[PDB]
Amino acid sequence: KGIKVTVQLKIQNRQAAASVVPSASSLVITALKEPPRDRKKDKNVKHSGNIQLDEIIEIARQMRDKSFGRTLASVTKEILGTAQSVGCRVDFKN
Amino acid sequence: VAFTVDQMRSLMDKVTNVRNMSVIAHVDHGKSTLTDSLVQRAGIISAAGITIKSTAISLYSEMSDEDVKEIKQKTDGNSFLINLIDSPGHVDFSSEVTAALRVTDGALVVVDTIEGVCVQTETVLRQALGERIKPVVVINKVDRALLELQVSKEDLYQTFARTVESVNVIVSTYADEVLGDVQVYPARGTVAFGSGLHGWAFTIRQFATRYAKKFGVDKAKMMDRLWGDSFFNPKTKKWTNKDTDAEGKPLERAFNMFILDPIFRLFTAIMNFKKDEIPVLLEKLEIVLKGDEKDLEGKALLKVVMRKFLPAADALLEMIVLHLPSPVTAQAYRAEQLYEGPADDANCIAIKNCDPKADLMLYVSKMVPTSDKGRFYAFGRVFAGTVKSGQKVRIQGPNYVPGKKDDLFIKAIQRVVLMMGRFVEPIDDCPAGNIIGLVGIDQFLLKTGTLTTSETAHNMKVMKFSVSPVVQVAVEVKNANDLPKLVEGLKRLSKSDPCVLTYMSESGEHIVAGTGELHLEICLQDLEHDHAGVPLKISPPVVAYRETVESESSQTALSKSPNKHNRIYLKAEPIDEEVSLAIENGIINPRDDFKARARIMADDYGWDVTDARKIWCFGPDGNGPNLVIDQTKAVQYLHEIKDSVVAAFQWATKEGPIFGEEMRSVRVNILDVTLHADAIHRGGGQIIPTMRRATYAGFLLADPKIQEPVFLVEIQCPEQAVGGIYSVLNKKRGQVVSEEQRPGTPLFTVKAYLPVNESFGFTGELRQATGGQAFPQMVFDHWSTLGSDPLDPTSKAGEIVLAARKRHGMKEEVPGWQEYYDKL
Amino acid sequence: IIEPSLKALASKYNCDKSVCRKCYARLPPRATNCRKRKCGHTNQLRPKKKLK
Amino acid sequence: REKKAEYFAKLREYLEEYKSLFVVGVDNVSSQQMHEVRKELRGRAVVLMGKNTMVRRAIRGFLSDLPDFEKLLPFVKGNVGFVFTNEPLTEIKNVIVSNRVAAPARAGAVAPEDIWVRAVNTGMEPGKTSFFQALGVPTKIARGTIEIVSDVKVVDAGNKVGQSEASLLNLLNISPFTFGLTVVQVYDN
RNA sequence: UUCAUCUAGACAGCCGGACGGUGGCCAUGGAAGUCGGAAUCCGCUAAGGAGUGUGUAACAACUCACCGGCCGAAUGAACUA
Ligand SMILES: CO[C@H]1[C@@H](O)[C@H](O)[C@H](OC[C@@]23C[C@@H]4[C@H](C)CC[C@H]4[C@@]4(C=O)C[C@@H]2C[C@H](C(C)C)[C@@]34C(=O)O)O[C@@H]1C
Ligand SMILES: Nc1nc2c(ncn2[C@@H]2O[C@H](COP(=O)(O)OP(=O)(O)O)[C@@H](O)[C@H]2O)c(=O)[nH]1
Ligand SMILES: [Mg+2]
């Protein structure tokens, strides 16, 4: 699961525990990037990503705080790629 | 008021008629001179400039029967005993504060009007919160808020509102939930006021009852109609629950009107010399002048005017019996932490019930010394039972556990005495909850100690402080013909201060660890003029460094005899902290069976079982993290060499080649050794200097480095002052391990590894960086390797050994493996 | 004991400026010159050491 | 003037395809609420805030695309822009005259009305009591939670908001230095 | 001596927004725009820099870039002796 940039908002109603998942940019590169870019890189820096990803990242911006206010698929072709050094997909974003 | 020795003993038996407490104070807010006025006012006498030491001062409480008729506690009478200890001030002495809290049930809070509830107030306030002890607010120096400042009535109301509301925070955060309503609000008349340098004090509840007559409204609704949303109406004569009326005009709350307004008219009138209000307002508020009291003017006159209106004992000793808890209902939720042992146990249940004839329990927190040329007394509270002049009391030590001996001295008392601030009296007994002093227990116990009479009864709590003796300084003599006086003076400074700690240094100096510079320096001039009484030479405390290696030797070590015959070929490498730890901690012993000892070091420490069943020794002294692994096979006379090789090795691992000091993590793997044919060229004055010059080359080729000691200091302080502290690590290498806390308390316990070299004044700069708010908890953790070269008189490690070899009078240069190498 | 808003009012004419980096003197935090001759009307300043 | 020239061309293209527009004025907005109101109508009503590009639009109301620019042109005053749509007027009026929502106390902002506050609890832990400390208002410990002892009128009618007082005001959810995004003028066909 | 803003509407002044993904890749004892290096992208309008300083334990928060209000012509950056 999570290690760095994991913001999990806690809304408690007098003991009734329920934690919602804001699934940030690091959360998308783990729920899409299987065991290799998920765990095993604790003592070593994660800087490996280029291969095609597709439509699944458009619904990954849906888990990422949707405060953009216009188009989903459009804003993700920006967030995941230029800020993300692990996952390049289609060589056009940079 | 004088009371004979027996009148005290009769007063002592009545637990419902005896209040035992301390004084929760800041550095200087008015607690010493406030308590000084209660004695020359209503103080019990024997039968007929900073706080260095404290004692339980005694007084007499003679109240009215209808007064004790509103106290929620079991009580029968009005003949009470004031057993109050004058708790020490400022900081660094928070040592005797934890000790005054242990020998009492409540506490006298001494805050200020303008300097409200500062650091030391909430320090001793949060101290009483974790001791289940009850707090009672008393704002002193209210007169300075109307003399040097001259504050208005409604403005001075919100001045005390702030001091009070700031206490409602410290307490409603670190308090016990089984206590409930323990926060002091003048809404019940639990917060006092006054001036200690002028001899007076008052309460809202005093005039609530005093003016309950003049309004017909009882003292409970009179004072609940003074504070809060209660404003009187001098137009219609109605106490309305609002600041205005139908016209929308300004009202002065009942408090500032009927209470304060009267006192201000006294100031400017008396102080400024207006005899057009002196005898006038005298009779308007029911007061009288008499003799040479009429002949005084201004400053000295308004002093006597308060001694004519609200003297000391008035509001002070009044809230002492009315709201303060006596042992009866107090230890009825205190027993838990107060005694470290089974709660449903025999002696534990006796203290919650408080039986002054049953199970005798008496933990002496601090043994109070005297001018009796070195001998002291044992100041301790008698939880349950009665201590007599010559009783067989079980002197249990802080190490003792029910089932062994470990500091168990059950001896009879020489003589029994009473404590009166500075006066001792030859008495006999003292009951459950009351505190007394017993002579002779000292020559058996060590500083703090529990005293029982039952076998199944465990030990009573020995503090927890949460103050720690972080500081450390080297102490010696200025004349060796009186060095014997040096060690004996040091021994009495231990049974002198409860939070003080004396221990010997690894180098050969006498280390003095204190809470701070003030604390340490006081105990140094007291050890200078009293305890010892001889010239001392104090300089910064010298550290011991274990010479460690960081890789394998660049080539194979070579060294033979000066006579020239047999040679040594060893290859010294570094032992990992985990395996070198299993040596000094105890998982693989130097006297362990080589068969199964090697089995554990190969599958759990990752080694070759060959060289493992072949360990020659552990070192230095036979158990340190430096081994002699056997790796050769061409040695026919193996049984004639192992002995004296490890002989110069125990001198080599005990005396280092860099600056005459030991080593750490040095696993010497011997590849080959040229044997002879006879022990005449393989013996005593042969094998000693041979393995000596052999290990010199091995260490100077496997990477020379200096290793120093590391701390684990957890500084407890609120999140608001953390800024300055975090930067003191970014100052003297404070590498954070973790940072944990509770969901409802800001107070943060911060884990950070601290270097011995970067601690020669750590405590001073820490409270300076984030107020006294930073409480350091220093306790040694592990040995971390430096990273610099020791032969570099310019790198971290090299700088150290430069000044270190110049002090011993050794060689100015750092001799390498070239100097101690035997080659063709 | 001075009120946060009344404290900005105290700095408005005691320390909310810049110090000359030659002979030191009080000049606005936006001002970029010196009112002296010991330097010859210089441009050496710094936002007066924000003391904590 | 690269962008000044390309925007002139922009506004004209939308002003021709549609017949209904609104002169939406503001100044009391927020980066957040503004861009998020465009999300509300990402196909029904799109905003286009103009400027001296609208004094050029006086020379564009001079273009003669449909010269009814007379009853529109001079409504260029305050942070005002465009609102393009092709559906009924009262329907889209209800949508945009609901599309305006609150903004917090900017500690030192434009204080307009006198604020009152009931003597009850907020159910928070006593740590913010140090701010109510250097101001002066009694605070009770009910279940421990910070309780207001007075129905206090702290802020007066029209004054300079102090940094300290507007911070504990954000703790009570007080927001009057705002509006939202409304309108200055309307016009169809 | 240049450079390229500018009545189509700038600069000084002052009014109010100063976004989001995002506590961005990591790096993290702790770095959410504001210790560090490397990516310096588009969703969308009038704008919002993976962000200009102050400051936080990190946040928060304010303020600038940028952008709308009104003023309505200069007049500023960069160099010369
Ligand atoms: C609980 O109180 C503790 C803590 O304050 C801490 O553990 C303190 O540490 C003292 C030293 C402990 C080190 C290890 C145990 C190995 C090396 C020892 C030292 C020698 O250089 C380093 C620190 C400072 C002392 C030098 C100056 C001689 C030590 C010593 O007692 O020898 O000891 C007191 C009693
Ligand atoms: N302004 C003012 N000064 C006082 C008061 N009480 C004592 N002092 C002064 O404080 C001096 C010593 O105070 P101290 O006993 O050290 O205060 P403490 O450490 O809190 O007990 C006295 O000599 C007085 O002059 C008071 O009520 N008001
Ligand atoms: Mg004192």
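Per Swiss-Prot, chain B residues shown: 2-49, 67-842, in order.
This deposition comes from electron microscopy, 4.2 Å.
Placement of Cβ uses the backbone N, Cα and C atoms for every residue, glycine included.
According to Swiss-Prot, the protein carries these features:
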type	residues	note
BINDING	B:26-33, B:158-161, B:213-215	GTP binding site
MUTAGEN	B:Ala562 to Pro	Reduces sensitivity to fusidic acid and causes resistance to sordarin
MUTAGEN	B:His699 to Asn	Leads to conditional growth defects, sensitivity to translation inhibitors, and decreased translation
MUTAGEN	B:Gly701 to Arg	Prevents ADP-ribosylation of the diphthamide by diphtheria toxin
MUTAGEN	B:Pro727 to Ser	Causes resistance to sordarin
MUTAGEN	B:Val774 to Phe	Causes resistance to sordarin
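What Swiss-Prot annotates, mapped onto the structure for a quick look.
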{"residue": "B:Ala26", "record": "GTP binding site", "DSSP class": "strand"}
{"residue": "B:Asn158", "record": "GTP binding site", "DSSP class": "strand"}
{"residue": "B:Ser213", "record": "GTP binding site", "DSSP class": "strand"}
{"residue": "B:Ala562", "record": "mutagenesis position", "DSSP class": "coil"}
{"residue": "B:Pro727", "record": "mutagenesis position", "DSSP class": "strand"}
{"residue": "B:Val774", "record": "mutagenesis position", "DSSP class": "helix"}
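Looking only at the binding-site residues B:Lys32, B:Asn158, B:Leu215, the one with its C-alpha closest to B:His699 (mutagenesis position) is B:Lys32.
Around the Cβ of B:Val160 (GTP binding site), 24 further Cβ atoms fall within 10 Å across all displayed protein chains.
Among the listed mutagenesis positions, namely B:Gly701, B:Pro727, the Cβ with the most fellow Cβ atoms inside 10 Å is that of B:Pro727. Proximity to B:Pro727 (mutagenesis position), judged by a C-alpha distance within 10 Å, picks out none of the binding-site residues B:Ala26, B:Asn158, B:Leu215. Checking the recorded positions B:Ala26, B:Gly701, B:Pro727 for a CB within less than 6 Å of any atom of ligand 1 leaves B:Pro727, listed in sequence order.
A helical conformation is recorded for B:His699 (mutagenesis position) in the three-state DSSP classification.
Residues from the recorded positions list (B:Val28, B:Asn158, B:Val160, B:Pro727) with a C-beta closer than 6 Å to any atom of ligand 3: none. Under DSSP, B:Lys32 (GTP binding site) is assigned to coil, being neither helix nor strand in the three-state scheme.
When the binding-site residues B:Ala26, B:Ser213, B:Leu215 are compared by Cα distance to B:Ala562 (mutagenesis position), the shortest distance belongs to B:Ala26. Among the binding-site residues listed (B:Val28, B:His30, B:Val160), B:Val28 has its Cα nearest to the Cα of B:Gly701 (mutagenesis position). Counting only the Cα atoms, the space from B:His30 (GTP binding site) to B:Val774 (mutagenesis position) is about 37 angstrom.
Sequence-distant neighbours of B:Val28 (GTP binding site) (same chain, 6+ residues apart, CB-CB distance under 8 A): B:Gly107, B:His108, B:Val109, B:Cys136, B:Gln138.
Cβ neighbour count for B:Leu215 (GTP binding site): 14 (other Cβ atoms within 10 Å of its Cβ, all protein chains included). Listed in sequence order, the residues of the same chain lying 6 or more apart from B:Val774 (mutagenesis position) and placing their CB within less than 8 Å of its CB are B:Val561, B:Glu726, B:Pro727, B:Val728, B:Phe729. Within the set of recorded positions B:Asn158, B:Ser213, B:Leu215, B:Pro727, B:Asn158, B:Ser213, B:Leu215 have a CB atom less than 6 Å from some atom of ligand 2. Minimal Cβ crowding within 10 Å, among the recorded positions B:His30, B:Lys32, B:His699, is found at B:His699.
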